[PDB]
Amino acid sequence: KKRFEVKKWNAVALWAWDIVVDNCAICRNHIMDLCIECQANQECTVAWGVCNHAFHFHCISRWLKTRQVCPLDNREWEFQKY
Amino acid sequence: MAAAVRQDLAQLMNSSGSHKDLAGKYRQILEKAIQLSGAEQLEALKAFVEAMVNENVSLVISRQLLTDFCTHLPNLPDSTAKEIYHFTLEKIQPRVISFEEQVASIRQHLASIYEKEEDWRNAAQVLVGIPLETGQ
Amino acid sequence: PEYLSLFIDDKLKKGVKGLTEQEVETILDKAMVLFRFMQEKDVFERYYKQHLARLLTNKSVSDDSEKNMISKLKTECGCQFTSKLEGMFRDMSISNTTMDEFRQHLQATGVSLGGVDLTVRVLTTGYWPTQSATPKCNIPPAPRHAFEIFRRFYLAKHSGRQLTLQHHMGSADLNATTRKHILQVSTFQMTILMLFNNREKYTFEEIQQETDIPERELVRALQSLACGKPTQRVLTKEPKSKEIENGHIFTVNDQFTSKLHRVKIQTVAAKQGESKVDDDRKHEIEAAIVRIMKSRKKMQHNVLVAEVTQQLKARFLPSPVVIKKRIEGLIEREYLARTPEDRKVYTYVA
Ligand SMILES: [Zn+2]
Ligand SMILES: [Zn+2]
Ligand SMILES: [Zn+2]
């Protein structure tokens, strides 16, 4: 017979990905690399989209030179969050 | 036959009074229980540790007394220190949040002792198991 | 736009007067056409976020009417914001289905600690608004174990995510004292009462020492548990004063008073709502302006957005939305007034 007993509880959570990102899928190097082209010849930053797809700036730029879609989801790519 | 520390601990955990001086009393127990004997010292330490883990005991007093108990752990021999480390870690893993301040220091000391004894695999898995980034 | 959002929320909250969908949809059509002649929907939708944050409580809405109005808005608005409101609705629906699944799992595999009712309503972080990092108020043993078993279940099934339980929002009830009266509390009050339980004669500093009670939002709750309570008068303090700094000792009292068995303290929600970026915004405006005039590089529709963020050394400063709005408002005269049908010539390199 506890003094107060809990009967209901409407908890609120906030799910987030355990790994935000570990690889730029144009160069197979992690996002904090120089995107291989900058590694050989030496600035280099990451870029994001609406689909939350982090890539190297130079990799996504050279992809967008001839293409206009995100490499992973194959939909229209536009810049968001630098 | 070393029932003096056991009866002292029993008298303390049945104490209805929750006055502020109680914590100090516990510290007195520590300064009369850090030095004693061999195996029965381990028995007293393990009874002490399982005394704090009870949720009935005040969380702040138990936490501070746990830090005071932990500061003297490195002086213990290697085997007894490892046994007490694993006992504390297995007692903490149910209620991780209630003692998520000194588990990091305990794991750090444990990893230091492992790396000083070339046993790096156990330290590696322990430091994999610590929830640092996942914790709020 | 704040007034329009207020009116929409007020009309949709109480559907008893005019339950017919025709009058509601004509009101929504008037609101939509009025919004059409206006612009700057970002503040409009952040006000939607503010009103729907303080949907988190009991629904008290029509649901399907909201779905219809958001669909008719998305028909002429497009994506991103419409898609994130669709994410709001999809998140609520998937949350209630996950709750049903968890209830079914509890029924199939009986757990004693599941005797307490759990109404977990997990949300998303990429679409829902964020308040702050939230405190770490202590959980009583039984609710802590219930949330632990829920966490263990949720880490199973679909993995790759964790749950950072918050404490700003929440609705709970408690049985108290003598006839047993059901009281309504909101998170912090529950923990305060639980701490009051195990031992009487508890002072404010003792409570504050081991509850991780907040600092700024604590003011609203502290002056809501007393100092203007209704006739229910569930709890009072012996240091009766407008301000209580450090050492006001609290006491537990029967105070049966009202005979009602569902006394609620929801009225605090009706009164708690009342009551340097300069250099940063100057730098952002100057950076955007110098980027828009200086670049002039060969672009078709997107490589300009790439080179402008390339020029800056630090990120989250570009914020492509500002580039988008700048190039949208830059079409007012000759420069950057190129043909939408063929967005090929863009002054090239000039
Ligand atoms: Zn890359
Ligand atoms: Zn690069
Ligand atoms: Zn994509």
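Numbers in chain A come straight from Swiss-Prot, and the residues shown are 19-60, 67-106, in order.
Cβ atoms are placed via backbone N, Cα and C, with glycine included.
Annotated in Swiss-Prot:
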| type | residues | note |
| --- | --- | --- |
| BINDING | A:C42, A:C45, A:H80, A:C83 | Zn(2+) 1 binding site |
| BINDING | A:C53, A:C56, A:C68, A:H82 | Zn(2+) 2 binding site |
| BINDING | A:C75, A:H77, A:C94, A:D97 | Zn(2+) 3 binding site |
| MUTAGEN | A:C53 to A | Strong reduction in ligase activity; when associated with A-56 |
| MUTAGEN | A:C56 to A | Strong reduction in ligase activity; when associated with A-53 |
| MUTAGEN | A:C75 to A | Strong reduction in ligase activity; when associated with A-77 |
| MUTAGEN | A:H77 to A | Strong reduction in ligase activity; when associated with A-75 |
| MUTAGEN | A:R91 to E | Impairs UBE2R2 activation by neddylated Cul2-RING(FEM1C) complex |
Which of these recorded positions has the least crowded Cβ, counting other Cβ atoms within 10 Å: A:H82, A:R91?
A:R91
In sequence order, those recorded positions of A:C45, A:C56, A:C68, A:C83, A:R91 whose CB lies under 6 Å from ligand 2:
A:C56, A:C68
If we count other C-beta atoms within 10 Å, could you say which of the recorded positions A:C68, A:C75 has the fewest?
A:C75
A:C53 (mutagenesis position) CB neighbourhood, other CB atoms within 10 A:
22
I need the least crowded one of these recorded positions (A:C42, A:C45, A:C56, A:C83, A:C94), counting other C-beta atoms within 10 angstroms of each C-beta.
A:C56
Going by a 10 angstroms cut-off between Cβ atoms, which of the recorded positions A:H77, A:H80 has the sparsest surroundings?
A:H77
Close recorded positions near A:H77 (mutagenesis position), where close means Cα within 10 Å, chosen from A:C45, A:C56, A:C68, A:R91:
none
I need the neighbours of the Zn(2+) 3 site defined by A:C75, A:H77, A:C94, A:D97. Which other residues of that chain put their C-beta within 8 angstroms of the C-beta centroid, in sequence order?
A:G73, A:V74, A:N76, A:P95, A:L96, A:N98, A:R99, A:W101
